[PDB]
Amino acid sequence: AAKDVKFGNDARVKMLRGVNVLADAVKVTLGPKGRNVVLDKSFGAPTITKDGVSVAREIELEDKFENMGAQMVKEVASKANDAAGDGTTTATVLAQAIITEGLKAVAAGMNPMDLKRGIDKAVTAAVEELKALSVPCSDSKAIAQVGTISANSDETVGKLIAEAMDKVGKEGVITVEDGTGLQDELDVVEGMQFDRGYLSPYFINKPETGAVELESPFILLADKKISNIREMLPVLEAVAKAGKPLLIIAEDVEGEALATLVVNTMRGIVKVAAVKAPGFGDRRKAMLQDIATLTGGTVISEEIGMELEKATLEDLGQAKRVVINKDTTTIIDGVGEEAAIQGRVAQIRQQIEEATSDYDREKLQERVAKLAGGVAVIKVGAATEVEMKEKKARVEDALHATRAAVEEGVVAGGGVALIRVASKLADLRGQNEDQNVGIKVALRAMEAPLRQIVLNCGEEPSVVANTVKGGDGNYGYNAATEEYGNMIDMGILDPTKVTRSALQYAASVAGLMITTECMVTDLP
Amino acid sequence: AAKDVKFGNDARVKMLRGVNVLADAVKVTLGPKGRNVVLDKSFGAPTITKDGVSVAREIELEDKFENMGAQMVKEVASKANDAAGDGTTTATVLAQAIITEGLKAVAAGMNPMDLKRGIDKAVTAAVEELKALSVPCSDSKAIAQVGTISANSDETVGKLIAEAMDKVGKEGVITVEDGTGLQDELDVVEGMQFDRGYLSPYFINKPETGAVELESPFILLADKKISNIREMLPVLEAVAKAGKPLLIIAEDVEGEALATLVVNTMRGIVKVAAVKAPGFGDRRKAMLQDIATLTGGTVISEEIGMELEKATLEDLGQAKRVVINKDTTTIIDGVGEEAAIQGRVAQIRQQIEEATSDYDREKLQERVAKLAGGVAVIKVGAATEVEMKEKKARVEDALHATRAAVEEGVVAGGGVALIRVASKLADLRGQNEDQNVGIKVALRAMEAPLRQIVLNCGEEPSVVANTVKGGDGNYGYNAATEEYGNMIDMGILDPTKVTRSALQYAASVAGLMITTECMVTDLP
Amino acid sequence: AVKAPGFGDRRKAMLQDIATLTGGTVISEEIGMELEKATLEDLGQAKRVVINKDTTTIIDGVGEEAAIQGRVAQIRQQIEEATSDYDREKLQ
Amino acid sequence: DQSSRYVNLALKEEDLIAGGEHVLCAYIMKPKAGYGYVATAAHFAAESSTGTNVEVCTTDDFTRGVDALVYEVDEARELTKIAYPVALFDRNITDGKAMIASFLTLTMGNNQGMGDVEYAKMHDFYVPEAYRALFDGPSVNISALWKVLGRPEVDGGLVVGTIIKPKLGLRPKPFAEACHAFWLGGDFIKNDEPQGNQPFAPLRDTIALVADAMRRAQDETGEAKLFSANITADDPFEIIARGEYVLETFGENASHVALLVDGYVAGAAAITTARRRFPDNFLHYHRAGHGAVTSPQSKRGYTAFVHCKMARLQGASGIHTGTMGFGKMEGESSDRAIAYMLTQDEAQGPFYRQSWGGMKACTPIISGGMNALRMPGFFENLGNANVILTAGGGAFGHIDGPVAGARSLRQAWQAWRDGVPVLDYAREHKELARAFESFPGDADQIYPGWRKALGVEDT
């Protein structure tokens, strides 16, 4: 009901103020000299982080116009968060450059749409130039270097992740851990892993901890409770004559079945491992085929059209080794053909295309990662919860950077390529004079990343910007050494996917916000 | 309520008084010249105590920024609760040192990255030097010394605790008990003690009061419960001819079972006793399996191919003597072979090496102590509940010191070894000027605790600092005697690793607080 | 195999529209007929049909103009409706 | 003098069942580990019961049970069973009623302040089937009021409604009537409860009662009024004259026409005129919970579930019991025992069951998440209360779809007359796992439904 409208700069100032506050919140957080900010929590402890978008989520100002402007500019921060998390700094700084330069020079008057079209086509040209200039990355040493760059210039965890990459290849995945060892540790678990342990302690076997370690196991799949399917004694006797144990994936256990397993395993020749279903019905039945292909067998279940009761020695799959604890299970390797394995991989490829976002995608990625290799277990190196969280954020940023660099290549850091190509294509022409003005405003505002980088280093932005513009190719300024240097030689390289995403998002949001002529607020 | 932003010194300024208030609360409390502070609860009585962490737990003021600084600094106190429990005053003085050094660093403006690098390097070097300075502790008199100094030179109770430690051995674990009399008393409980007493007053054996004391008892494992079939006679009557004691282990006892037990006790058939269910499934399984193995008993379960009717005379368990009272049943010792006992202790140690590392492992330590040690009881002669609380805080601090020294050993307490290792770590060098400055700043930061120790008794700061820094070895200052002398003569020996953990938490919190850039809070 | 999860009357109407489109007749209990009084000629037929994991597609029908124009004539009055907003949109 | 030596009950609940005339009203004397002895009894009944100018007596005189005549049985876990006796009070020839000050002194145990509320989950002790002797006895809800039209007692139908988007506002009848014109689940709409002619009310206080003059579309329109049009007036002295005998066309449907039940100013005051005729004014409370006192940030309320044992007359669709108590710090016999009580494999009991000589609808509320895919979960004890399975509308973004499921006051009829185990509570549907996309505040730490919101790049 209570509504107030402010028009033109009358509103803009307030918006500007809020945005300026955000700039003050953000710009000081990046750079070798900058500091990270602490996020208040009423329940627990405020958390120190670099996470700017979280800050913007928690920034609030009493002014209605300013506060709602902050929340509406929060959308671009959230969208930039969706991809990488860093380089969002670049989107913010170029947005501040846009608002500052534009609003101080155009003074409205000109057409926002023509300016927007000019900056849009300039963004398209910059995208083309970035695609053309991208330099591929090959050596894992450069991979470790770029991860370290993404790791706030920290090398130990970076080289740890690089060695993990060497061990697991492209398909390997990692784990996130809380309060495990307080210092860096990396191991890899190979093969298939199951989120279950043996239900009965009576299964104490040869390995310590009462674990179950069996060579050449024989798999059994069951989605029902087995009472009269106890009549597997031909298959059971075949397994006994084989000389290697068998494992059970029964969905439910008859009391008689549990008792007979207990009595025959304690004294006999047939030591069997029996565990409950791994998880939810959908993913369980989906990974039944994964088990069948891994062990080279066919899924054993009643609700499929082969047979409900009959079973042969070839029906069950064959594996190499199984190691099971009371909580977790692992099968090292199974006797399965590569042909069917990559056929299932091919059908998983079309399975990859989906829009459910969470849920199915995450489990399918996990199960496929186990289908190809193993999972990397890590112990985090840090003393406090905030330190662990920051370390893990840097780790995932490094992972994203490695993915983007491998798929796309690398470019010189600091956005120097952006301003260089902007200088290269300065002759861009538009439909009218307003479009050319927009083009020129955009090319001038593209300098913002390096300008803020220099400003944060306690040095004059204009001077270093001019010197860098004097520099060419892979040569420029090393801010870390506060001197000159070659970006290749210093190893500061950036995957361009994050750059492209941030520039597209920020260009769109700036173009939409600039066209404002009226602003509506709620009155108290 | 609404959000409030403060930038740079604006926050920094606030932070100051926060810990300052905390310092005013805590620093003066340590030492014999140190006093205690009152923390009152609205419903209960006020608690006057010297433990710094006890003060810290409920710390809260009106100011938002001071409160949030306080809740960061409370993390080290909470972690001390979790791990050490004492040296909390040391953690607080470390916090005061680091805030002073941080304000000075902001005054000069070093890079926080290099600052935290220097801090952690100095901390690791201090750890190395302390490990070099480690001194083994095995004799009981040093145990009494550390117990006294932990109880602030309490010779009586310290010697009591040392004597208890000696008589129960290392594996003996002590408990906390209510205070009735005016004098402390010490009790040792051996074997499995549990809340199990006779249900009917007719169960009285020779030692009156329903107490059943049986030497070399014969123990039956009657899994679950037996009411309707009621005929354990195949073994019952056989042992009745054997003329030997009977023990029954069943979860439930019904009117029939009580009736026949009364028949046996009154008519004189044979001496028979029974025991109820322990409790939860995990605990009962553990404490029946361990007893059966230790006593050489037979694993009896109707869950497995077995019955009370289908039983063997060899199923009996054997112990040294069992004493049953109105509420408690105690197994003094069990009869078992040495190899089996040590193997079961080895498997329970394999249980000790548990990923849980939590209160499950503590309930396991109960079983481990009953395997090797015993239950230690110090029933305090406290007159009032508050003096009881202070006494128990003292004894728990002594317990923490003793247990820490068990694994680590002790080094000179009172900071003399600490200032010694800091003086050694005075030759440390960093990569750049920022790192060297951070190192030397850490040197004064570690000098701070000792000089505040001096000022707590209001003594000559410069004289003590000079005469100690120039000095070496056992030459140090005693607050109890308030004079120099041999460290061994002073006997303030502390398991340093608690101080090690405290100082590394201090390093981490200094590293996080040197990230002071801006803050956003809620309105009051 | 296809299962219809929708509301009764509209599901019945769309199934009968399917049958008319494909030249078939619904084997429905709205008529007193069942499988015992039913023939393979009563089944629906098409010329080309494509089925995927998520959706189904019938490309060719058999109802030609006799069924289509008759249903159009009976649905012309249904084009105007009292449910108004976007019910007519679903009808078209 | 003293207090005790009058009741030496030394047997378990079995003896408390054999008597039949044992009514329990007291506070649990379980002294919290951390709170010491003296305060447990200091704040029990010394200053929070009556005020007690000197002392008072009943006309019968010589009542020995002013204090807590505690027969509490304490051998294993201090299981507290304490009663303020009512049957031993003044028994009269025709009415059996006591005087003005008899009940006013002892029977209203007040936990107004004492710290006994951190976690205290009270499961089952209930007045047995032997209650009709010299008492009125309520066993009727809306599932038993219009029972002849298709509602049986236990989980057999209801009149409490689910709302399709939009949640509330822009009242359906003018334009959004299509949401209510769907008998398939839009059948009885209610608005947010904190409204009416209260002293602390906004400008809308006039609108609420004004909803009476727009009842003109229930007879000639073809639809019966089933909205909670908040017209229940505060001042009663107007209906007195005319409506008594014949003109009772409004009906007994206090949960079809609106009724204001906020929990502070209304209660069950209707007892006076309608001791026997209409003891059923439905507990008309809009479905709001887990946002007032349960939150550790906002704790505003108290515990009275023991004293609410007489309140079954209202036909509760909502009571502010609290929460399961999940989160904070676990371990030390972790608070997950909710599962460990029955889900443990190696447990056994051969002999007795849940039979307290008078069972009734008793199942705790589904808090957090409990889907039919977790069939080994919550269906052991009874599985249903006097409510119908209705949660956040995360997967409920469709007009008709599974028409049967959305029938809030109709599918319960089939789902209880189907007669297929305790699954009836969740026989409706199971896609409710998607509903966590809407309401976060129920699954926060254990269930993996919040993993997508935040917590670094993992799923």
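For chain A, we keep the numbers from Swiss-Prot: what you see runs 2-525, in order.
Every residue, even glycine, has its Cβ placed from backbone N, Cα and C.
Database features, via Swiss-Prot:
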type    : residues                                           : note
BINDING : A:30-33, A:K51, A:87-91, A:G415, A:479-481, A:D495 : ATP binding site
MUTAGEN : A:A2 to S                                          : Complex stability is significantly decreased; when associated with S-76, same residues as in M.tuberculosis
MUTAGEN : A:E76 to S                                         : Complex stability is significantly decreased; when associated with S-2, same residues as in M.tuberculosis
MUTAGEN : A:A109 to C                                        : Forms inter-ring disulfide bonds. Prevents ring separation and leads to the formation of high amounts of symmetric GroEL:GroES2 complexes
MUTAGEN : A:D398 to A                                        : Can bind ATP with normal affinity, but is defective in ATPase activity. Binds non-native rhodanese, but cannot release the protein
MUTAGEN : A:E461 to K                                        : Temperature-sensitive lethal mutant. At nonpermissive temperature, the rate of general translation is reduced and a defined group of cytoplasmic proteins are translated but fail to reach native form
Taking just the CA atoms, what is the gap between A:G415 (ATP binding site) and A:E76 (mutagenesis position) in Å?
24
A:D398 (mutagenesis position) CB neighbourhood, other CB atoms within 10 A:
22
Looking at the binding-site residues A:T30, A:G32, A:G88, which has the shortest Cα distance to A:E461 (mutagenesis position)?
A:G32
Can you count the other CB atoms that lie within 10 A of the CB of A:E76 (mutagenesis position)?
13
Number of Cβ atoms other than its own within 10 Å, given for A:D495 (ATP binding site):
26
What are the sequence-distant neighbours of A:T30 (ATP binding site), meaning same chain, six or more residues apart, C-beta distance under 8 angstroms?
A:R36, A:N37, A:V38, A:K51, A:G53, A:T90
If you compare CA-to-CA distances from A:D495 (ATP binding site) to each of the mutagenesis positions A:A2, A:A109, A:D398, which comes out shortest?
A:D398
Measure from the Cα of A:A480 (ATP binding site) to the Cα of every one of the mutagenesis positions A:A2, A:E76, A:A109, A:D398, then give the nearest.
A:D398
Considering Cα atoms only, can you say which of A:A2, A:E76, A:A109, A:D398 is the nearest neighbour of A:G32 (ATP binding site) among these mutagenesis positions?
A:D398
Using A:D398 (mutagenesis position) as the reference point, find which of the recorded positions A:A2, A:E76, A:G88, A:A109 has the shortest Cα-to-Cα distance to it.
A:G88
Out of A:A2, A:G88, A:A109, the recorded positions in the record, which is closest to A:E76 (mutagenesis position) when you go by Cα distance?
A:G88
For chain B, which of the recorded positions A:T30, A:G32, A:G88, A:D398 fall under 8 Å by Cβ?
A:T30
Pairwise Cα distance for A:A2 (mutagenesis position)/A:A109 (mutagenesis position) [Å, integer]:
30
Could you round the CA separation between A:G88 (ATP binding site) and A:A109 (mutagenesis position) to a whole angstrom and send it over?
29
Can you tell me whether DSSP puts A:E76 (mutagenesis position) in helix, strand or coil?
helix
If you draw a 10 Å sphere around the Cβ of A:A2 (mutagenesis position), how many other Cβ atoms fall inside it, taking every protein chain shown into account?
4
Just jot down the residues in the same chain as A:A109 (mutagenesis position), at least 6 apart in sequence, with C-beta under 8 A of its C-beta; none if empty.
A:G9, A:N10
Three-state secondary structure of A:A2 (mutagenesis position) from DSSP?
coil
Suppose we draw a 10 Å sphere around the Cβ of A:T90 (ATP binding site). How many other Cβ atoms does it contain, all chains included?
23
